[PDB]
Amino acid sequence: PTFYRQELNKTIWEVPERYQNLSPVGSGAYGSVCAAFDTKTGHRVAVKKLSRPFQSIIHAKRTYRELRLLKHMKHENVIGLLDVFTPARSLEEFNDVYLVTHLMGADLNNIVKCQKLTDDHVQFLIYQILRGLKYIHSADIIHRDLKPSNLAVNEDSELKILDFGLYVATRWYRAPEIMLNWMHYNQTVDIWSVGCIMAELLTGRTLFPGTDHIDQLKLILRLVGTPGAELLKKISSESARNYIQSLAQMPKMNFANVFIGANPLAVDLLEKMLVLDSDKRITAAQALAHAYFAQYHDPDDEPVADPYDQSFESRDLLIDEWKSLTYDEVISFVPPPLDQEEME
Ligand SMILES: Nc1nccc(-c2c(-c3ccc(F)cc3)ncn2C2CCNCC2)n1
Ligand SMILES: O=C(Nc1cccc(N2C(=O)C=CC2=O)c1)c1ccco1
Ligand SMILES: [Ca+2]
Ligand SMILES: [Ca+2]
Ligand SMILES: [Ca+2]
C-alpha cells in the first residue's frame, strides 16, 4: 500500500492511503488516537499511534503486551482490532505501531453528564460493562483501573471496555484493595468499579469523591461500614492497619436510604458489588444473571474468551527481542470479517 504523512498532535503520522480524513480524538494508554474513514469498507475507525513503542524495555514489553491483548479480544463490548500496521518495510526499519478499531464517539462521561438517564438505559450501560468483564475475566485478564473514561461509547449507547490488562489519574472508581496496595486481590476489583460507576449513573454525582487516599477510604467506610479484623489480614503496612483499626466504628448504611428513588433491583445489585470483602463480591457472570438486567440478559450471547497465554509476562527479554516478537504479531495479524454476527 501507498502511505502518506500527516502532522497530527504535533507529530508525523504515516498511514496507508486506505485511511483518510484523520483527525485527533484524544490520547489513549501509551499513544494518541485519530478518527479516520476506512475507504475499503466505508466504516469509521479509530487509529492509535503508539508513543515511542521501543524507546525502552518498559515501552517495548508494553507494546507487545497491548498488541497481544488486543489481537485476542473478540467481543462486542471489548475493544479489539480491525487492523494493525507499520510504515516499516522490514524489522530493521520497525519503530512505529498503529492499531485500528471501530470508531466510538465518546466515553461514559459524555453519556451521564448532561442527561438524566432512565433506569432502562442505566441497565443497558451496566449490562454491557458486565458482559465485557465476564469475557476478559474468563481469560484471566483484569482491568484494575475501570472508570468512565475507560468505557468507550458510541451514539447509540453501545459500549466497549478499553485500556484493560495494562499524568494524574482519577482514583474515585478504584477498588479499595488496588488503591491501598493490599497484598492479594481477584478479578472482582473491577466489580467494585462497576458499582461506583452504576451509583453515579443513578444519582448524577460521584459516589466516593475523595481528595486523597485517606479521605477516599473514609468516604467508602461511611457507606459500607467498618470492616472486621479479618480484612486487616490483607494489608502489609502496620501504619496503615493501625490507622484503619483506630478509626471510630461506622455502621453500614442501608443502600435503600442512600439511593433514594432508585429501582429496588438496582439497590440490591449495588449492595452485592460495593462490599469490601472481595471474596464476597459478586462476579461479572453472577451479576449478568441478576434480575436488574432481566430485559437484556441472554445466556446465548454472553460468551467467554479463548484461553490466553500470558506466560510472556514473567519473562525479561532484550528490547530487540520484544521488538521482533511485536513485528511478528503485526505481520501475522488476520483482519476479522466485516460482518461476524448472525441473527439469534
Ligand atoms: N474514539 C475512539 N474510538 C475507539 C477507540 C478509541 C481509543 C483508543 C484506541 C485503542 C485501540 C485502538 F486500536 C484504537 C483506538 N484508545 C483510547 N481511545 C479513547 C480516546 C479518548 N477517550 C475515548 C476512547 N477512541
Ligand atoms: O443528590 C444528588 N443525587 C442523588 C442522591 C441520592 C439519590 C439520588 N437518586 C437515586 O439514587 C435514584 C434517583 C435519584 O434521584 C440522587 C445530586 C446529584 C447532583 C447534585 O446532587
Ligand atoms: Ca439476544
Ligand atoms: Ca438464543
Ligand atoms: Ca450479520
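Note that chain A carries Swiss-Prot numbering, so the residues on display, from first to last, are 6-171, 182-359.
How was it done? The header gives X-ray crystallography, 1.3 Å.
Every residue, even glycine, has its Cβ placed from backbone N, Cα and C.
Cβ-based neighbour count (10 Å, all protein chains) for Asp168 (active site, proton acceptor) stands at 19. DSSP gives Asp168 (active site, proton acceptor) a coil state; it is part of no helix or strand. Among the features that Swiss-Prot reports, active site, proton acceptor is placed at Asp168, with the record citing sequence analysis.
Look at Swiss-Prot and you will find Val30, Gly31, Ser32, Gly33, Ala34, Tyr35, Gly36, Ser37, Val38, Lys53 tagged as ATP binding site, backed by sequence analysis. The DSSP secondary structure for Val38 (ATP binding site) is strand.
According to Swiss-Prot, the mutagenesis experiment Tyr182 to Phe carries the following note: Phosphorylation blocked. Contacts of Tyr182 (mutagenesis position) defined by a Cβ separation under 8 A and a same-chain sequence distance of 6+ are given as none.
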Checklist outcome for this item: Across 10 unbuilt residues, the C-alpha atoms of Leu171 and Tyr182 lie a whole number of Å apart, namely 16
Checklist entry - Reported as an integer number of Å, what is the Cα distance between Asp168 (active site, proton acceptor) and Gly36 (ATP binding site)? => result 11
Item to check | Collapsed DSSP category at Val30 (ATP binding site) | outcome: strand
Checklist entry - In sequence order, which residues at least six apart in the same chain have a CB under 8 Å from the CB of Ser32 (ATP binding site)? => result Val38
Checklist entry - List, in sequence order, the same-chain residues at least six positions removed whose CB sits under 8 Å from that of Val30 (ATP binding site)? => result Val38, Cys39, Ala40, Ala51
